[PDB]
Amino acid sequence: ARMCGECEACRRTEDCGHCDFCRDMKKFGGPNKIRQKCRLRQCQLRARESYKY
DNA sequence: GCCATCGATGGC
DNA sequence: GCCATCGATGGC
Ligand SMILES: [Zn+2]
Ligand SMILES: [Zn+2]
């Protein structure tokens, strides 16, 4: 739905740990208030423009 | 029950 | 219409 399953972003399995969305994750100490995927993982086709890197 | 991440929403 | 959230839910 928000994933083509085919782009670089979709195939990627590892969070960058450095974008705002990563910083937000509990995985990375963040408060978990934004709740979105790594920016490098936002599908290049289907994502909200303003989620992309 | 938790996690990953989506759609929704209120403020701007 | 957009952002910064926040409620919701599929998949585990
Ligand atoms: Zn990231
Ligand atoms: Zn994709």
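Residue numbering in chain A adheres to Swiss-Prot, whereby the residues present occupy positions 166-218 in order.
According to its header, this structure was worked out by X-ray crystallography, 2.5 Å.
Yeah, the Cβs are placed from backbone N, Cα and C, and that goes for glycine too.
The Cβ neighbour count for A:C175 (Zn(2+) 1 binding site), using a 10 Å radius and every protein chain shown, is 17. The Zn(2+) 1 binding site feature in Swiss-Prot is assigned to A:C169, A:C172, A:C175, A:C208; the stated evidence is sequence analysis.
Every protein chain shown contributes to the tally, and the Cβ of A:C181 (Zn(2+) 2 binding site) ends up with 15 other Cβ atoms within 10 Å. DSSP assigns A:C181 (Zn(2+) 2 binding site) to coil in the three-state reduction, outside any helix or strand. Under the heading Zn(2+) 2 binding site, Swiss-Prot lists A:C181, A:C184, A:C187, A:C203.
What Swiss-Prot notes for the published mutagenesis of A:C169 to A is this: Complete loss of DNA binding activity. No effect on localization in nuclear speckles. Secondary structure from DSSP puts A:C169 (mutagenesis position) in coil.
DSSP assigns A:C208 (mutagenesis position) to coil in the three-state reduction, placing it in neither a helix nor a strand. Around the Cβ of A:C208 (mutagenesis position), the number of neighbouring Cβ atoms within 10 Å comes to 20. Among the sequence features in Swiss-Prot, the mutagenesis site A:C208 to A is noted as follows: Complete loss of DNA binding activity. No effect on localization in nuclear speckles.
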> If you draw a 10 Å sphere around the Cβ of A:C203 (Zn(2+) 2 binding site), how many other Cβ atoms fall inside it, taking every protein chain shown into account?
Replying inline: 21
> Which recorded positions from the set A:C169, A:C172, A:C184, A:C187, A:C208 come near ligand 2, judged by a Cβ under 6 Å from any of its atoms?
Replying inline: A:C169, A:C172, A:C208
>> Same chain, not part of A:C181, A:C184, A:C187, A:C203: whose C-beta falls within 8 angstroms of the C-beta centre of the Zn(2+) 2 site? Give them in sequence order.
In response: A:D180, A:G182, A:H183, A:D185, A:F186, A:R188, A:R204, A:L205, A:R206
> What is the separation, in Å, between the Cα atoms of A:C203 (Zn(2+) 2 binding site) and A:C169 (mutagenesis position)?
Replying inline: 16
